[PDB]
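Visitor: I have a structure I would like to understand better, so I am pasting it below and will then ask my questions one at a time.
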Amino acid sequence: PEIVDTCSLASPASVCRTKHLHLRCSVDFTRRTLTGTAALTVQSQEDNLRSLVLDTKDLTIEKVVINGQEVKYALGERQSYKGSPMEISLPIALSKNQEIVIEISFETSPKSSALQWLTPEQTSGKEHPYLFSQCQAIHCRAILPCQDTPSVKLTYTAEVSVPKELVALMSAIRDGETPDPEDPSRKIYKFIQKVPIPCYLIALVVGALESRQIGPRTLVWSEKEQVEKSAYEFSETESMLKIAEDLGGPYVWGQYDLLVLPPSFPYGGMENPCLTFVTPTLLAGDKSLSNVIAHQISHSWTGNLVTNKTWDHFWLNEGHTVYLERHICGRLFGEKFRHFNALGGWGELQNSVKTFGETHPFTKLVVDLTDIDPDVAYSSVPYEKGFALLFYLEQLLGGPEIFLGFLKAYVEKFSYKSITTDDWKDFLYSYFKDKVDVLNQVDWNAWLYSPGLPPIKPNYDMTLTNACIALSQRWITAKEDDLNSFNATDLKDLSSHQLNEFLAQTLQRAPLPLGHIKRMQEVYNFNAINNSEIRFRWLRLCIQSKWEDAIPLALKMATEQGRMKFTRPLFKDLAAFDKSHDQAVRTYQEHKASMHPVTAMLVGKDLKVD
Ligand SMILES: [Yb+3]
Ligand SMILES: [Yb+3]
Ligand SMILES: [Zn+2]
């Protein structure tokens, strides 16, 4: 049963495994480099181990010290997105289970793919710089030497030296702060993470941060300008935590903090232990986008406790988490809401399968990331095809209450471990041994290794969705002499979620006659709405329907924020519309240098430039 991590160039967990990382680094905004030492406590899994390989990517190694002496090490040739392998020669051969501490002096590249450095003008305060990291999936090797594979979990401690005006925060418990001995204009922030965790969950942010308490164990952090809005926006957090605890068991991380990042954060939320990172585009003003927090919260169990062994099994992380996420939404807003959201998820699977091609390898639940940059393969598939499979199983095995019992057992069984799809499927059969006849009905191969839409579609309640479908159908089948019958009251009973589903249903049939679009703005005035999810969908609709007036609005949104979920589709649609083509390219080239590194790359690919 050998399964290697094709995305790593480091020695596998079967040879040696990292037990603890003690980091000591200094943040240098003048050189945009992170400098310091990483002392790795490594444990051998083999007899007579004489050397080990680590992953690195654009790092400048100064020296490697073991037992107080400098040792030999070599850096192989870069291998694109995988980076360069760093082979270290141990001074003394190790026997099984023996441990040694290897301290490495390094420095990050200003162009590290895991970090984004912001000048004062790119922040809200305008007076200070700001730095933040993003390691998922494999950018940790770009911050420090390590076994960059989720098959290895470790604990860590850290001391970060930063300018005294700023504050530092990490995916761990705060352990105090003191003045920097070797420099009076700096402070040293200390942190401790006692729960073993894969290295892609290590995070760091340094900026002019303020905090405000919103719950017994929850603090919300951000620049002074966003504090008030953030404390209200995420006020349902403690109730979400209680429900999740009841669903998966005790929360083992201690603290659950929320940090609101700069507009340029590439994703909606990142489940970093003790410190979830959220995009500021969630500040809708009405708490309507809080399901992004429920998602992050769910990972404190599925994802952070039980982890995927290699990235080929990414669906194990995201599929269960979305499934739990929707149960939290079910308990807070009703079962009909869970079905509404679940059905929207199926639509999101249809769209993604349409965009890749029904036979595209990326539409497979379990993909083979050999020679595939994980950033490139990322999509809605593992989320929605993963969710659909669990929902289908739920209905097949007797209902939500019985499947939630398997899920809690699943978490207990695999806590602090890293698993593969096969491990999951074996425990499922073991947990439901009294219903194997049923389990033997599902087409596992089609579900797990076949591309395109799932072989079978679950059953969804339509209640909350019918209203959206109905309004969408009236607009699509409407002729010119029907436009006058549309009025602002059509929307009086629709929530923000139903308004978003209406646009999604209409976007799936885009384009629409240009006159219809003008009529829609005339009566529903969608140009005024600020809900980023609805605004994004409205602007795509306009652009795809060729309305020149929306070009500037689409351009503005595509660049004032950088959540890839919006930015990538907006640039792609502007590039496909002959009227905005030239300008979309020019805008990309002008903002490129100051965009998140990963986002620049992907947008560069979509537009096919450089
Ligand atoms: Yb302490
Ligand atoms: Yb007519
Ligand atoms: Zn997730």
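The numbers used for chain A are those of Swiss-Prot, and the residues that appear cover 2-611, in sequence.
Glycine is treated like the rest: Cβ placed from N, Cα and C.
Residues or ranges marked as active site, proton donor by Swiss-Prot on the basis of experimental evidence: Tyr384. Among the features that Swiss-Prot reports, peptide binding site is placed at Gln135, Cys136, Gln137, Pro267, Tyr268, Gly269, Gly270, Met271, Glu272, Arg564, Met565, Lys566, with the record citing experimental evidence. Annotated Zn(2+) binding site per Swiss-Prot: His296, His300, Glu319, in sequence order, evidence recorded as experimental evidence. Quoted from Swiss-Prot, the note attached to the mutagenesis of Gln135 to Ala states: Strongly reduced aminopeptidase activity. Strongly decreased affinity for leukotriene. Abolishes epoxide hydrolase activity. According to Swiss-Prot, the mutagenesis experiment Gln137 to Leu carries the annotation: Aminopeptidase activity strongly impaired, but keeps LTA4 activity. Per Swiss-Prot, mutagenesis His140 to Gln is noted as: Aminopeptidase activity almost absent, but keeps LTA4 activity. Here Swiss-Prot notes a mutagenesis experiment, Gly269 to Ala, with the remark: No loss of activity. Swiss-Prot gives this note for the published mutagenesis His300 to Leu: Complete loss of LTA4 hydrolase and peptidase enzyme activities. Swiss-Prot lists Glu319 to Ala among its mutagenesis entries, and the accompanying note reads: Complete loss of LTA4 hydrolase and peptidase enzyme activities. Swiss-Prot lists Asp376 to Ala among its mutagenesis entries, and the accompanying note reads: Strongly reduced hydrolysis of peptides starting with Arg. Small effect on hydrolysis of peptides starting with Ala. Abolishes epoxide hydrolase activity. Looking at Swiss-Prot, you'll find the mutagenesis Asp376 to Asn noted as follows: Abolishes aminopeptidase activity. Decreased epoxide hydrolase activity. Experimental mutagenesis at this site is recorded by Swiss-Prot as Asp376 to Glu, annotated: Strongly reduced aminopeptidase activity. Abolishes epoxide hydrolase activity. Looking at Swiss-Prot, you'll find the mutagenesis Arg564 to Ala, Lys or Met noted as follows: Abolishes epoxide hydrolase activity. Reduced aminopeptidase activity. Quoted from Swiss-Prot, the note on mutagenesis experiment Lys566 to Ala or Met is: Strongly reduced affinity for peptide substrates. Reduced epoxide hydrolase and aminopeptidase activity.
So that I understand the layout, could you describe where these features sit and how close they are to other parts?
Guide: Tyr384 (active site, proton donor) counts 23 other C-beta atoms within 10 Å of its own C-beta, drawing on all protein chains shown.
In the three-state DSSP assignment, the secondary structure recorded for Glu272 (peptide binding site) is coil. Cβ neighbours within 10 Å of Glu272 (peptide binding site), excluding its own Cβ and spanning all shown chains: 22.
The Cβ of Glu319 (mutagenesis position) has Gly304, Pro383, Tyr384, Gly387 as same-chain neighbours under 8 Å, each 6 or more residues away in sequence. Mapped onto three states, the DSSP output places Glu319 (mutagenesis position) in helix.
Sequence-distant contacts of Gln135 (mutagenesis position), defined by Cβ-Cβ distance under 8 angstroms and a gap of at least six in the same chain, are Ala115, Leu116, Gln117, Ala204, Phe266, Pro267, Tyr268, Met271, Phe278, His597, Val599.
The Cβ of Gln137 (mutagenesis position) has 22 neighbouring Cβ atoms from other residues within 10 Å, across all protein chains displayed.
In this view, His140 (mutagenesis position) is surrounded by 23 other Cβ atoms within 10 Å of its Cβ, with every protein chain counted.
Take the CB of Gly269 (mutagenesis position) and look out to 10 A: across all protein chains shown you find 22 other CB atoms.
The 10 Å shell around the Cβ of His300 (mutagenesis position) contains 24 further Cβ atoms across the protein chains shown.
Under the DSSP three-state reduction, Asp376 (mutagenesis position) is assigned to helix. Taking Cβ-Cβ distances under 8 Å and a sequence gap of 6 or more within the same chain, the neighbours of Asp376 (mutagenesis position) are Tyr82, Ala138, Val599, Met602, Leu603.
The number of other CB atoms found within 10 A of the CB of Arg564 (mutagenesis position), across every protein chain shown, is 21. According to DSSP, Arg564 (mutagenesis position) sits in a coil region rather than a helix or strand.
Around the Cβ of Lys566 (mutagenesis position), the same chain contributes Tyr268, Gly269, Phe537, each under 8 angstroms and 6 or more positions distant in sequence.
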Visitor: I want the residues beyond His296, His300, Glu319 whose C-beta is within 8 angstroms of the mean position of the Zn(2+) site's C-beta atoms, in chain order.
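Guide: Filtered neighbour residues, in order: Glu272, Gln297, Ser299, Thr303, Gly304, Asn318, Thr322, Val323, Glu326.
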Visitor: Using C-alpha positions only, work out which of the recorded positions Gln137, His140, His296, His300, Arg564 is nearest to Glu272 (peptide binding site).
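Guide: Comparing Cα positions, the closest of these recorded positions turns out to be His300.
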Visitor: Quick one: of the recorded positions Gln137, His140, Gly269, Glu319, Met565, flag those whose CB is under 6 Å from ligand 3, and say none if nothing qualifies.
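Guide: Passing the 6 Å Cβ check against ligand 3: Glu319.
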Visitor: In Å, rounded, how far does the Cα of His296 (Zn(2+) binding site) sit from the Cα of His140 (mutagenesis position)?
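Guide: The Cα atom of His296 (Zn(2+) binding site) is 22 Å away from the Cα atom of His140 (mutagenesis position).
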Visitor: Using Cα coordinates, what distance in whole Å links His300 (mutagenesis position) and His140 (mutagenesis position)?
Guide: 19
Visitor: Return the residues near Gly270 (peptide binding site) by Cβ distance under 8 Å, restricted to its own chain and a separation of at least 6 in sequence.
Guide: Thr277, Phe278, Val279, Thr280, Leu283, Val293, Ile294, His296, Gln297
